There are 4 protein chains.
Amino acid sequence: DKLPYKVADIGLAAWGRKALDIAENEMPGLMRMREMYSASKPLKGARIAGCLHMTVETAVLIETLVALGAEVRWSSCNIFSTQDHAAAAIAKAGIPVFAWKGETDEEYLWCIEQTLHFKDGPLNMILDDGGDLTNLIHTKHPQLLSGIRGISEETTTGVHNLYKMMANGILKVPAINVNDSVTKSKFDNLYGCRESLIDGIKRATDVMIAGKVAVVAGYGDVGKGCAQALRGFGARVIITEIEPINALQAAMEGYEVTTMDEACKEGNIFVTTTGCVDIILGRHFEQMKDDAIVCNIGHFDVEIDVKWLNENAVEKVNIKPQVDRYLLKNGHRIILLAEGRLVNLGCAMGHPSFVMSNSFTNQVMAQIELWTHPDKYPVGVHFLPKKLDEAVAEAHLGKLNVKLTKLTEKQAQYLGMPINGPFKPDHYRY
Amino acid sequence: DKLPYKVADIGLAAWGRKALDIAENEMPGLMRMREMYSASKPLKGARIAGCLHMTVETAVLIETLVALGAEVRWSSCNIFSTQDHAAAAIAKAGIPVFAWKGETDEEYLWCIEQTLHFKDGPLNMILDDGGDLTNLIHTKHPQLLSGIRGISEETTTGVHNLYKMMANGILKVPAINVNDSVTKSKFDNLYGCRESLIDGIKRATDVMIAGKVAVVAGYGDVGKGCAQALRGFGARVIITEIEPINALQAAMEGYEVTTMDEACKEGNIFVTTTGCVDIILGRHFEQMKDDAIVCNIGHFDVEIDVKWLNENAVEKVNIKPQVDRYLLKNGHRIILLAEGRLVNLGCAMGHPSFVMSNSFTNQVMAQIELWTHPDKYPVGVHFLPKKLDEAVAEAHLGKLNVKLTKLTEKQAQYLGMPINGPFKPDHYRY
Amino acid sequence: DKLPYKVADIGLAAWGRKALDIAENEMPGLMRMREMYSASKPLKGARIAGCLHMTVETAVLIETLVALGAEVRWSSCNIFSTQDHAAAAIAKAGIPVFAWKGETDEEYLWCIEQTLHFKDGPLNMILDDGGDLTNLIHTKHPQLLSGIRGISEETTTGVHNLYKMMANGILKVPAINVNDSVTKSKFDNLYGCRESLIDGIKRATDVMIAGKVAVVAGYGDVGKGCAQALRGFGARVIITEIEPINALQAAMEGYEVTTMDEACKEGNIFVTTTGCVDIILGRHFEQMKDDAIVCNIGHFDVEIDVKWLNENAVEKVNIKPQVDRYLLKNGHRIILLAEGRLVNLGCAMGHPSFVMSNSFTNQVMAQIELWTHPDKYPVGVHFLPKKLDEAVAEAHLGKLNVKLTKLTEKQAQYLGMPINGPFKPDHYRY
Amino acid sequence: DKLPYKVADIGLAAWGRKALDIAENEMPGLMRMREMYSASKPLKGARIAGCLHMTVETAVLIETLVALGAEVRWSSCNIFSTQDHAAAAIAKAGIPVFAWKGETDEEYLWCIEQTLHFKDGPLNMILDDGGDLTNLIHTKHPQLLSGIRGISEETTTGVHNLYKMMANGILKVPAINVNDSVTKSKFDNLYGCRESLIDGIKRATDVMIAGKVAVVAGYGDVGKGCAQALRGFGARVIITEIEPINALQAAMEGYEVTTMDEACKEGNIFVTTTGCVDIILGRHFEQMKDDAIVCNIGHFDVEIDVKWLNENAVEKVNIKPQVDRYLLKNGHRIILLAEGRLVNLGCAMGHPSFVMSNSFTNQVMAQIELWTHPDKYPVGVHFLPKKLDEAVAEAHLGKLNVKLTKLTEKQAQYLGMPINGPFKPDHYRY
Ligand SMILES: NC(=O)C1=CN([C@@H]2O[C@H](COP(=O)(O)OP(=O)(O)OC[C@H]3O[C@@H](n4cnc5c(N)ncnc54)[C@H](O)[C@@H]3O)[C@@H](O)[C@H]2O)C=CC1
Ligand SMILES: NC(=O)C1=CN([C@@H]2O[C@H](COP(=O)(O)OP(=O)(O)OC[C@H]3O[C@@H](n4cnc5c(N)ncnc54)[C@H](O)[C@@H]3O)[C@@H](O)[C@H]2O)C=CC1
Ligand SMILES: NC(=O)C1=CN([C@@H]2O[C@H](COP(=O)(O)OP(=O)(O)OC[C@H]3O[C@@H](n4cnc5c(N)ncnc54)[C@H](O)[C@@H]3O)[C@@H](O)[C@H]2O)C=CC1
Ligand SMILES: NC(=O)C1=CN([C@@H]2O[C@H](COP(=O)(O)OP(=O)(O)OC[C@H]3O[C@@H](n4cnc5c(N)ncnc54)[C@H](O)[C@@H]3O)[C@@H](O)[C@H]2O)C=CC1
Ligand SMILES: Nc1ncnc2c1ncn2[C@@H]1O[C@H](CO)C(=O)[C@H]1O
Ligand SMILES: Nc1ncnc2c1ncn2[C@@H]1O[C@H](CO)C(=O)[C@H]1O
Ligand SMILES: Nc1ncnc2c1ncn2[C@@H]1O[C@H](CO)C(=O)[C@H]1O
Ligand SMILES: Nc1ncnc2c1ncn2[C@@H]1O[C@H](CO)C(=O)[C@H]1O
């Protein structure tokens, strides 16, 4: 009746597995959570449904969750983010995976629907990225809200919607803001994008960054990381923002801050990092230099008005998967990446292992908090314990040969902190 | 009986005044506070006692406070930080200033004591930087605690002590953590030091940064700013930390993290940014390469064990004010800057105007909150309203020609934020 | 009898063609050479044999040479550098191309041999990269030296051998050092590598650069570019050199300079940019951290002793084309890229179009000088006219929206240079 | 009759001496030339007249020359570059020095004239920086050209004039282009300015670099160094050039290149590095944002039309020595630094010791070549032997703990270079 799993080519298992193994060596935190909670199986009895890009980095997550006693059913939260060799490794491993690269919007839904019912019954835990899973249930299958003990949100856009649902009393189950974890936002969002953005642009366009003008919308952690990447390759980065502080920041870094209306005329590479709609409109496409490269790294695909291009370009020619060159009426051409979808995951392989390890460690910690200490998490949206947070960072120091210092009784006194204990207040922003 | 003011040479007034005027053009926020509250005189009735480095930047602060109706009596919170031409300008302006560059520790106290009693009676407000003023009274003149309505703390070390006093029930008056203001910590502590540290080292030693090895203790905002400075000139930066997160950060930036015990052997320039004691000991001085330059930018002078040097060096020769070259017993020489005291303010001119403007604006806002809305500030230590915070940033965007963007009703809707109102949650760390 | 061309899959033409067209838009110089010398056909009568990585960038070169009246027969100077879609586009265009990705060393020779005889007879012009073509003939087919009018050398290693052949009186035909062209060495070697090195590492390993230790051997233009790339991602770069100046340079940039003997113990990514043998030996592989990534970007494959690995590792497992993971006896694993071959071209797509345009324009200019002004080029090795050099740079300013300034008669006088003419002496190093 | 020496305050000797000693420790090459040729006194019989900024770094040069047997008479080649404590140290040392800070253009000449006649008769050697000395004699005292054995030129502007004199057969004595020395142009011109420019701007204005727009005219080594400095502090750098290559360079680094005519409207700090006249005119001053800071780091003072300001401003108010604030007619103010003169030397202390040691070493080597091997240097302008050049770099590696690598007989063979000998061709540009 139901399918055991759904993937592109399970014959990609062997290669995926090699990829997973190589990656495991790069994710200290994840492997540390394994070496510590494999026997106790803290996630015993858990039936987790997760909506996250099925990548090699995600397979190591899923496997770590299964190692901790959980039962998992997975789906990608992106139609192009899946890494078919990593997905055929999780299926063969015997885990039910319904994901492949290039699913029609319609299949994207069916895949999530498969992960809603397990052997022993429906899900009782949600691991989300983007918000699609926690919303599909809240609005389509509300009868399951009662059997779900918690929610784990990976990205900014997802967490923004949680705070919203709660604001309008729509959130019926507890959730942990995993994104806002210092070791998540300041490392995954910032450093991950600094490396994985260009990987997406390059692999798809093979364009030269040096000498070009790059326009980045939004100066959040993702923006700061994308800007520093481009700018560090010889590109001239212009930044657009709606926030005074963030903007004063881009300015105090040498970046020129102005409106997209004025910038669209100068840039060659446009990257949207803001988490809101209508960042790049037809009114802009009409001013862009020939063959401008437009991509978006925010979570969803409405920052760039693709429909406009689709309904206003003389012709569209697909160069290769997730790379289209449009011919406007003024003759210029617009190279669109991943149909306005996430560029790093759509055209590249996403963030590198080491950084994803920080995020996924917070993700496993969260599931264990929600599924084992329900009391501390009443309906609403909470942060992961500062202690747990500082634990992720600490668990990655050894791989990098980092040598922390130690206070002396005398020092620990001076400050008033614990020579071996915490000293950082929660006002600390890092 | 009592003195009207005490400064080095009041004949420096004319030059100071020009300095102040040139600076006023660089401090938008301060001038904006003047152009908005000069008639209402919100600080009317206030008798402020401030302990802050008497600099040109501070003169523009004091004058702004007087412009808002306040009565002010000043003193520097450092024996070497004073800028005699700016102090002789405030004195001539008719404001009682008791400060000069190079006071004996004994004069340093008398100076603060002068600013405790005004014409109309004792102080009723405290503007502090470092914690000396709010402590001099809490422990030496407790009878005045009753007449003080509030406290304004400039720096980390000062705010750390406030949180401490409160912890042990020693704080008898309210205070506002000005340092932790995003537009203060992320701009003054980080960007100010990135520019003003080297200004201190250079003016004193004229040392070449490129090619050297620079060891920076502590990776807080000050540390990150100092590291990026040195590292940006061609120096090789090594970082020492006691915090996992901060350390994983230094690491993810290309910086080598290890202990001072190992690092003291490689470095040429040592800069302590940590806010605790015994960061550099004699056990280290004995391993430092010849003519190593040691300086401290943290707030107080015990990070570097100067006493050791003083009691263990074969000889000490003063090159010029605040620059000493010591001859150890192994023959090497150790160039000490400002006797372990703040290097940027002792050997240079402190942070540049534009950045101090952000900090001092928060400082003026604070005084107005404490002296006008006492109800909102019960004994303890509070942050300055996020709204007031984001107001400092916003008031400096024009001078930098920064063009903010504006959401459309449609967008403001999408997000759920106010097209013209705030959208940043307090979890935001920036 | 003889084959018309030899490629992998000529059905890749359509895709290649699109790639070529997109690239043409990025190579101003090349297209400018076409729009100026297509009618005159200055290369009329020319029968060029070229040994250069058959890439999309190289197809635009070949086609430009045919546009100028030349007759071309091509071959790749690397067994892994070929770009099969770009090669099937040149074959379809009707140009004899003998090249594919992954040829056996034996086929690599047959391929070059095919390009030695044209319809109208043997070659009369040599376009080389690496030195293999001008050496195959000088040593294997010396009877052809008489019919060859000149030589064009693309890379440092190739040009180093020319100066050598000449030194021992082995060079029987004139050659132009194209590499040493300012617009070639300072743009292709430095900026090209700064972008294309990591493209190779990433595409193959997908490794995270931030937080790692990268060892780069040699601080030439290639070294400087690779160091800045890595270092710019958050990696810690150590450099090894044999030259005082170059080393003092790395040092004055914050880079630690030491021997490979000491560094092999700390690095995670090893990149050889030196153009000499035995840079990385077994004695090193035995000290590298687990899963260390080793790659070479110099021109030939003997910088890294791959034979040792091949003859001393417990086992070798191929992850995917041009990516091997070795199991040493101490248990550590060594991920070797492209079998010690050129990493950017073996695992990625090489330098980006725009930069290659500079180098290839110098390459076309050179053929025109050799084939049209033989007099000015007597047997030996010459530089390309500074005028022609400064012409490449000039021809790319427009695409970048660069606005040069113009001296006034008054200024042109002051300096003594020509208001519209050259003013840069040949001592200028840039 | 004649004066023994002329300085500001010889009581500054003691302090200067300490300065000299601290500096000597930073100049390895200079001290190495002393430890090797002090006994042989290769400059015995020499009567050197030098026109170079009398700085602490220059005293170590002069003393090194005297240590090698030379007789010296000095003068500053700038009216504001002199460092009075370093000059009063050379005078006390018993060396005739005629230089102070702030001499009238008239005294500037008298000072040079003093250094033309020694005890044993007139000069026989010229050490110049700028060209004033070799020109004062070639045009005012041609009778001495016969007794001068050689010329040493420090800076680009000076060397450009030599090549000129020669071009019009005006040069009557041999000269060595010291500037063009790789270890001079690529270290002093580029790295020295990257550190000493801002030292000049900061000490005089104390302006904040972050957030500002900085316009640099000319992308030579000086330009590249200044741009990287400002840009590295958070400023936005625009560049103007007249050369295609240099310009394509600035572009490939992320810098916006345009005309001063368009840029004068955006910048806040203007820095001329070009070696030509009329870079900044009144037509520009009339468009600059209020309180714009204008300075020039080129060698002479005509890059900025100061006369215009002087003849067109409503008023000029001197803030402090070498700092003037002008009031234009449109109301804006223009802060001029050092009256258009060299900013790093006029408002700061010039390049740091370690870098000056490279240039001054080349300067000593040159004097020894000219005065001892006159044969190898016929009338004209020559470069210093590459061997001697590579010897400066080499002599500074130890202070920086740089560990060079050593080829093996096997490698030395492979390349064809000498395992212990040179391998770098003269085409190398670095
Ligand atoms: N593909 C990936 O690897 C990753 C994607 N993300 C996604 O990126 C987005 C942003 O993440 P963060 O940097 O953490 O968000 P953020 O909230 O820190 O920053 C986005 C910034 O955009 C600004 N902004 C909003 N509307 C704007 C407009 N119309 N024009 C200009 N600026 C505007 C906001 O003020 C804000 O500062 C989210 O949707 C998140 O899900 C986050 C991390 C990784
Ligand atoms: N002179 C100036 O212009 C300024 C001075 N300051 C002063 O600098 C100090 C630090 O300020 P922030 O960066 O805001 O503080 P911070 O608290 O953010 O960072 C100091 C860092 O040092 C680390 N640390 C503590 N003890 C250590 C030890 N023994 N070894 C290594 N690392 C250690 C701490 O974990 C912390 O991350 C304070 O005393 C503050 O008052 C702050 C701003 C400007
Ligand atoms: N794959 C590519 O895209 C490109 C490859 N190349 C190749 O890269 C190589 C180097 O090119 P360039 O930077 O122009 O050469 P280069 O001669 O400027 O620099 C190589 C440096 O290595 C140093 N070196 C030599 N032997 C060494 C050793 N045993 N240990 C440490 N350092 C050592 C040399 O002193 C020299 O400074 C050449 O073989 C060239 O063909 C050049 C340009 C692009
Ligand atoms: N104050 C100091 O410490 C030092 C000063 N200098 C001086 O700086 C000047 C330049 O030195 P280098 O960088 O070695 O010279 P350079 O010749 O390498 O570069 C100057 C650049 O200016 C460009 N240029 C000329 N006229 C121009 C104009 N009207 N607009 C825009 N660009 C223009 C030229 O094409 C050239 O690339 C010389 O006068 C030299 O004496 C050199 C070294 C140190
Ligand atoms: N390789 C990857 N595997 C899984 N999630 C990823 C990867 N790269 C980026 N992400 C996440 O993508 C979301 C936004 O969908 C994040 O919050 C990132 O942490
Ligand atoms: N020029 C200056 N004037 C006043 N305070 C300053 C200056 N430079 C730095 N500071 C402050 O010094 C303290 C630490 O004493 C801070 O928190 C900085 O904001
Ligand atoms: N895509 C490419 N096509 C052709 N040659 C290239 C490419 N990328 C790098 N090269 C050249 O590779 C040599 C060394 O083989 C160079 O000198 C570079 O200019
Ligand atoms: N402190 C200094 N002492 C002597 N010459 C210097 C100093 N700083 C810069 N210069 C030189 O100034 C010229 C241009 O006048 C140079 O070529 C620099 O090498």
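The numbers used for chain A are those of Swiss-Prot, and the residues that appear cover 3-432, in sequence.
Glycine too: its Cβ is placed from the backbone N, Cα and C atoms.
Its Cβ taken as reference, A:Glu156 (substrate binding site) is surrounded by 28 other Cβ atoms within 10 Å in the chains shown. What Swiss-Prot lists as substrate binding site is A:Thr57, A:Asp131, A:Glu156, A:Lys186, A:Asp190.
Sequence annotations record features per position, and here Swiss-Prot assigns NAD(+) binding site to A:157-159, A:222-227, A:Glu243, A:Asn248, A:299-301, A:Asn346, A:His353, A:426-430. For the recorded site, A:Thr157 (NAD(+) binding site), the DSSP three-state label reads coil.
One mutagenesis experiment named in Swiss-Prot is A:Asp131 to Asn, and its note says Strongly reduces S-adenosyl-L-homocysteine hydrolase activity. Listed in sequence order, A:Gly52, A:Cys53, A:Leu54, A:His55, A:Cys79, A:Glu155, A:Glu156, A:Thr157, A:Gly160 are the same-chain residues at least 6 apart in sequence whose CB falls under 8 Å from the CB of A:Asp131 (mutagenesis position). Secondary structure at A:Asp131 (mutagenesis position), as computed by DSSP, is coil.
A:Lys186 (mutagenesis position) carries a helical DSSP state (H, G or I). The number of other CB atoms found within 10 A of the CB of A:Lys186 (mutagenesis position), across every protein chain shown, is 26. Looking at Swiss-Prot, you'll find the mutagenesis A:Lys186 to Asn noted as follows: Strongly reduces S-adenosyl-L-homocysteine hydrolase activity.
Using a 10 Å Cβ-Cβ cutoff, A:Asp190 (mutagenesis position) registers 27 neighbours. Here Swiss-Prot notes a mutagenesis experiment, A:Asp190 to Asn, with the remark: Strongly reduces S-adenosyl-L-homocysteine hydrolase activity.
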Report task. Out of A:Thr57, A:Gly222, A:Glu243, point to the one nearest A:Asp190 (mutagenesis position) in space (Cα versus Cα); all of them are binding-site residues in the record. Result -> A:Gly222
Query - Cα-Cα distance maximum in Å, computed over every pair in A:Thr57, A:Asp131, A:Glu156, A:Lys186, A:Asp190 that the record assigns to substrate - result: 18
Query raised in the report: Judged by the number of other CB atoms within 10 angstroms, which among A:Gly222, A:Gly225, A:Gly300 is the least packed of the binding-site residues?
Result: A:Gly222
Query raised in the report: Can you tell me how far the Cα of A:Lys186 (mutagenesis position) sits from the Cα of A:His353 (NAD(+) binding site), in Å?
Result: 12
Query raised in the report: About how far apart, in whole Å, are the alpha carbons (Cα) of A:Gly300 (NAD(+) binding site) and A:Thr57 (substrate binding site)?
Result: 18
Report task. Go through the recorded positions A:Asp190, A:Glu243, A:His353 one by one and keep only those whose Cβ is less than 8 Å from a Cβ of chain B; report them in sequence order, or 'none'. Result -> A:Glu243
Report task. Please report the DSSP secondary structure of A:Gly225 (NAD(+) binding site), reduced to three states. Result -> helix
Report summary line: Spacing of the two Cα atoms, A:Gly225 (NAD(+) binding site) and A:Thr57 (substrate binding site), in whole angstrom, works out to 23
Query raised in the report: Roughly how many Å separate the Cα of A:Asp428 (NAD(+) binding site) from that of A:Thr57 (substrate binding site), to the nearest whole number?
Result: 33
Requested in this report: Look up A:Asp428 (NAD(+) binding site) in the DSSP assignment and report helix, strand or coil.
Outcome: coil
Query raised in the report: How big is the Cα-to-Cα gap, in Å, between A:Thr57 (substrate binding site) and A:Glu243 (NAD(+) binding site)?
Result: 31
Query raised in the report: Do any of the recorded positions A:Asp131, A:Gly222, A:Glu243, A:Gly300 touch ligand 1, in the sense that the CB is under 6 Å from one of its atoms?
Result: A:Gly222, A:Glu243, A:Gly300
Query - recorded positions whose CB lies under 6 angstroms from ligand 5, from A:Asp131, A:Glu156, A:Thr157, A:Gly225, A:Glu243, A:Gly300 - result: A:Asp131, A:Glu156, A:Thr157
Report summary line: In chain order, residues whose C-beta lies under 8 angstroms from the C-beta of A:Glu243 (NAD(+) binding site), counting only those at least six residues away in the same chain, are A:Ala219, A:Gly220, A:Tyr221, A:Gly225, A:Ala249, A:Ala252, A:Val259
